[PDB]
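Down below is the structure, laid out as C-alpha cells.
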Amino acid sequence: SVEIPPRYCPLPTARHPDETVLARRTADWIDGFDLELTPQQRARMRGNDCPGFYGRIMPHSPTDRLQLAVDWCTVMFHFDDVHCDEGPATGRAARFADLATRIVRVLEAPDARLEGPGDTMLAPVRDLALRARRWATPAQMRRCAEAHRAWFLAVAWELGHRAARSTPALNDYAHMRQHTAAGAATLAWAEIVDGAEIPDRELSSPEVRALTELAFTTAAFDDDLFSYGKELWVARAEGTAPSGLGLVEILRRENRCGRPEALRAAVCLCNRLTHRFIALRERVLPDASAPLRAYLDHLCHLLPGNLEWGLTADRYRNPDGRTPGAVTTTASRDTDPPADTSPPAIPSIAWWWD
Ligand SMILES: CC(C)=CCC/C(C)=C/CC/C(C)=C/CC/C(C)=C/COP(=O)(O)OP(=O)(O)O
Ligand SMILES: [Mg+2]
Ligand SMILES: [Mg+2]
C-alpha cells in the first residue's frame, strides 16, 4: 500500500478510442518474431497496457500511425524486463553496451545485419525502423537514433549504481532520470506519427529544451512515485533494501527522514516542475510553429496521462502477473499551485527556471 501526497497537474487527460485494436495488433506484431514469448510474458505485456500509455499521449492520432509508437513501447518494455539488469553478472556491462549499439545502428541502417547470437531484439527493431522510414524525415530518424543513445548511456550509468547497490546524489539523479526513463526516445515517435518535422531551430532553442526536460523529468519522477510500491514489493520478495535508483529513496537518504516525509518532498518537487512546465509553455506557445504546438500538446497530455496510466496499469499492481491487487497505489490531486515558484536548490536542473 502506497499513498502518494497530492499532485498538482491541472492538465486534462484523454484516452485513445482504439486501444483494443492497438492492443490486438501489437500483441500479434510482437508474436510474429522469434522472442518465444511464454504465457506469463504475454500476460505481463498486457499489464503494461502500451496502447493505454501512448494512446493517452496522442488521443487524437490516427490508429494505424499510432501503432508504430505502441509497437515500440511493446518491444522496449520487453527489452527492459529481459535485457536490462539481467543475465549473468559476469560481463553484464559489456553485454548491454554491445546490444545497445546494435539497436541504435539498426535504427540508422536497418539492413546492417548485426546478426543473431541468440538475438531476438533486432528483428522487431528493424521492423520499426523500416516502418518509421516510410513516414519520417531524415532529421526525425536521426532524432530517434540520438534519443536511443541518450537512453542507453543513461542505462549504463544506472547499471553501475545497481551493481554497487549505491544511491545517486540528488543533483546527479535530477538530470539523469529523464534519460534512464527514455523520455526523448519515447516521445521522438510523436512527430513522426503527426507527419511533420519539428524545426531544429525550435527543438534546440533553450526554452523548448527546458520544456522538454521539464516534461520528461516530471513524467519520470511520477513514474518513481507510482512504481514505488512495486519497488517495495520487490525488496520484500528478495529481502533486500529498496533500490537507491528512485527519487523517494534518494530524498530519504539525503534528508535522513522517514518514508512519509520523503514521499511528501518528492511530490513537492514534482509539483514545482509541473508548475514551471505550464508557466514556460504559456510563454512559448504564442510563437510556436504548428509542429511545435503539436509537440507541446503531446507533452501536456503526457503529464496527466502518464500518472493515470501508472496508477491503474497492472504493471504496478500485479507485478509478477499472478497476484491481483498485491500493490495498491492511491494519489490525491492538489488543486492549488505550489506556493514556491522559485528554482529548487538543484544546480543540474536550475537553468529550466532561467
Ligand atoms: C519519461 C516517460 C515519457 C514516462 C515515464 C517512463 C515510462 C513509463 C515510459 C515507458 C515507455 C518506454 C517503455 C520507455 C523505455 C524505458 C522504460 C522501461 C521506463 C520505465 O520506467 P522504469 O523505472 O525503468 O521501470 P518501472 O516503471 O516498471 O519501475
Ligand atoms: Mg523496470
Ligand atoms: Mg520506475
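By the numbers in Swiss-Prot, the shown part of chain A spans 8-361.
Looking at the header, which is where the method is noted, we find X-ray crystallography, 1.9 Å.
Cβ atoms here come from the backbone N, Cα and C positions, even for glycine.
What Swiss-Prot records for this protein:
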BINDING   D87  Mg(2+) 1 binding site
BINDING   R184, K237, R322, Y323  geranylgeranyl diphosphate binding site
BINDING   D230, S234  Mg(2+) 2 binding site
MUTAGEN   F60 to A  Produces only minor amounts of cattleyene
MUTAGEN   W79 to A  Produces only minor amounts of cattleyene
MUTAGEN   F84 to A  Decreases levels of cattleyene with simultaneous production of several new compounds
MUTAGEN   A188 to G  Causes the formation of an additional product
MUTAGEN   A227 to G  No change in activity
MUTAGEN   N313 to A  No change in activity
MUTAGEN   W316 to A  Abolishes production of cattleyene
Which number gives the other C-beta atoms within 10 angstroms of the C-beta of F60 (mutagenesis position), all protein chains shown included?
24
Sequence-ordered recorded positions from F60, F84, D87, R184, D230 with Cβ under 6 Å of an atom of ligand 2:
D87
Anything within 10 Å of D230 (Mg(2+) 2 binding site)? Look among the recorded positions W79, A188, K237, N313, comparing CA atoms, and list what you find.
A188, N313
Near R184 (geranylgeranyl diphosphate binding site), which recorded positions out of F60, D87, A227, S234, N313 have their CA within 10 Å?
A227
Near ligand 1, meaning Cβ under 6 Å from any of its atoms: which of the recorded positions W79, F84, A227, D230 fit that description?
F84, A227, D230
With the Cβ under 6 Å from ligand 3 as the test, give me the qualifying entries from the recorded positions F60, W79, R184, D230, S234, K237.
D230, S234
Can you name the residues of this chain that are 6 or more positions from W79 (mutagenesis position) yet have a C-beta less than 8 Å from its C-beta?
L135, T193, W196
Drop a 10 Å sphere on every Cβ of the binding-site residues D87, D230 and tell me which sphere holds the fewest other Cβ atoms.
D87
Nearest to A227 (mutagenesis position) in three-dimensional space, by Cα, is which of the recorded positions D87, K237, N313, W316?
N313
